[PDB]
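The block underneath contains the structure these notes are about, expressed in structure tokens.
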Amino acid sequence: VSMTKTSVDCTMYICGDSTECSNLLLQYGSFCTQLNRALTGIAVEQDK
Amino acid sequence: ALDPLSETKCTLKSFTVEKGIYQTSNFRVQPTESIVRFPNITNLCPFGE
């Protein structure tokens, strides 16, 4: 019926505790944002 | 960054926040101070040789 609900953080996963690495991630745009929305939808469907 | 309500507005990029729960950002715990434990060596390296 249900599967493990997992929320992945693409800000910390990609760049650990790094300011320079973070600025480089901003160049790639909203990709990190899209991942959260995709996984968020999964977690919501698991409760349905 | 003003109040947790405004943070949701920039998170959604909309001035209207609909009823529900929305993830804003993470919770960062900063370190207290920098701790350093190293071996004690008073000898200078033989760069002259």
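Per Swiss-Prot, chain B residues shown: 292-340, in order.
Per deposition record, electron microscopy, 3.2 Å.
A Cβ is built for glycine as well, from the same backbone N, Cα and C atoms used for every other residue.
Taken verbatim from Swiss-Prot:
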MUTAGEN   B:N331 to Q  Reduced viral infectivity
VARIANT   B:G339 to D  In strain: Omicron/BA.1, Omicron/BA.2, Omicron/BA.2.12.1, Omicron/BA.4, Omicron/BA.5, Omicron/BQ.1.1
VARIANT   B:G339 to H  In strain: Omicron/BA.2.75, Omicron/XBB.1.5, Omicron/EG.5.1
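In this structure, B:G339 (variant position) belongs to neither helix nor strand by DSSP; it is coil.
In the structure as shown, the Cβ atom of B:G339 (variant position) sits within 10 Å of 5 other Cβ atoms.
Cα spacing between B:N331 (mutagenesis position) and B:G339 (variant position): 22 Å, rounded to the nearest whole number. Cβ contacts within 10 Å of B:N331 (mutagenesis position), excluding its own Cβ and spanning all protein chains shown: 4.
In the three-state DSSP classification, B:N331 (mutagenesis position) falls within coil.
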